[PDB]
Amino acid sequence: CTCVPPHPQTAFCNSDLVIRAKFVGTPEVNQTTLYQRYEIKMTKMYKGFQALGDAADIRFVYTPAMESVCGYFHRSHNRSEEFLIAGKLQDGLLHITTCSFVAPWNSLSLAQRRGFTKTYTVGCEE
Amino acid sequence: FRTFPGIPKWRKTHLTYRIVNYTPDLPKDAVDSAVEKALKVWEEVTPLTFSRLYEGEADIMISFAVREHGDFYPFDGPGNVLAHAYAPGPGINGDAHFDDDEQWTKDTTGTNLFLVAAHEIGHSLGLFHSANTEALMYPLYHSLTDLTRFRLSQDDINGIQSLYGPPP
């Protein structure tokens, strides 16, 4: 899988949900060989209120089974660490891929944070 | 493999491939150039050989598609995911598909078909994504200016040769 990542703004507009969460578990094939899923602990939700969420409705993020076909690969040491996951909703499930904008919240500039929290929406429709 | 089909490496050196259909974006003859130049990148570093076919099933079935296209991974329209490929093996394995919704170009003014094919073919041969940003097998399309000075990362060489050996 090869790809051109999105700018954070495009990541925000085209995604269905822009959640903030922590990776709770290692990848496991759920009810399909095609996708692997990560159990996640959702803290803050910046987008996708047409799917609720609150603090524990989205508990799994899906991605393809194998990297070659775009599966996302997460490898952090501290599980309480927080990430910004901008993803789509196939069915009612959050999907992520190699290109999906996923970065630890803490690494995010103050500007990017402000964009996710308030300003990116402003540029989406036009 | 253990659950999904596929093998770590091709159990033969002489592979065959086919460019199933073409993208309007670029003149048929230019696609052939990109794909072939692509494949050569790996032949130089291994004893592998590639023979083009025009009928029947080749190992590596190269093709362009949009949105839904047969396999269980539809393409995402313009942007984001530009292409995907499968590991060595029977059937759909080794194959490489390309997102037509992208602007395919043979130059540094769009998404360079060569660059992407070179990457995808690495998967058809048994390679995985690299963390080394300088490595071709890095998934994030890093588009380089002058194409003439394109070079493989040592890492890819060590990678592909640890499988198929260096040229004899």
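Sequence positions for chain A are given in Swiss-Prot numbering; the residues included correspond to 24-149, in order.
Including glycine, each Cβ sits where the backbone N, Cα and C put it.
Look at Swiss-Prot and you will find A:24-147 tagged as domain 'NTR'. For A:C24, the entry in Swiss-Prot reads Zn(2+) binding site, with the evidence type experimental evidence. In Swiss-Prot, a mutagenesis experiment is listed as A:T25 to E, G, K, Q or R, annotated with the note Reduced interaction with metalloproteinase. Among the mutagenesis experiments that Swiss-Prot reports, A:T25 to V is described with the note: Normal interaction with metalloproteinase. Quoted from Swiss-Prot for the published mutagenesis A:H30 to A: Nearly abolishes metalloproteinase inhibition. A:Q32 to A appears in Swiss-Prot as a mutagenesis experiment; the accompanying note says: Nearly abolishes metalloproteinase inhibition. Swiss-Prot gives this note for the published mutagenesis A:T121 to L: Decreases protein flexibility and increases affinity for MMP14.
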Query raised in the report: What recorded positions in the list A:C24, A:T25, A:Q32 lie within 10 angstroms of A:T121 (mutagenesis position), counting C-alpha atoms?
Result: A:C24, A:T25
Query raised in the report: Does DSSP put A:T121 (mutagenesis position) in a helix, in a strand, or in coil?
Result: coil
Query - Neighbourhood of A:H30 (mutagenesis position) by C-beta distance under 8 A, where only residues 6 or more apart in the same chain count - result: none
**Report entry** Tertiary neighbours of A:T25 (mutagenesis position) (same chain, Cβ under 8 Å, six or more apart)
**Finding:** none
Report task. Name, in order along the sequence, the recorded positions among A:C24, A:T25, A:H30, A:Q32, A:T121 with a Cβ closer than 8 Å to any chain B Cβ. Result -> A:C24, A:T25, A:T121
Report task. Could you break down the residues of the domain 'NTR' (A:24-147) into DSSP helix, strand and coil, giving a count for each? Result -> 28 helix, 43 strand, 53 coil
Query raised in the report: Counting other CB atoms within 10 A of each CB, which of the mutagenesis positions A:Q32, A:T121 comes out lowest?
Result: A:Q32
Query - Rounded to the nearest Å - Cα separation of A:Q32 (mutagenesis position) and A:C24 (Zn(2+) binding site) - result: 23
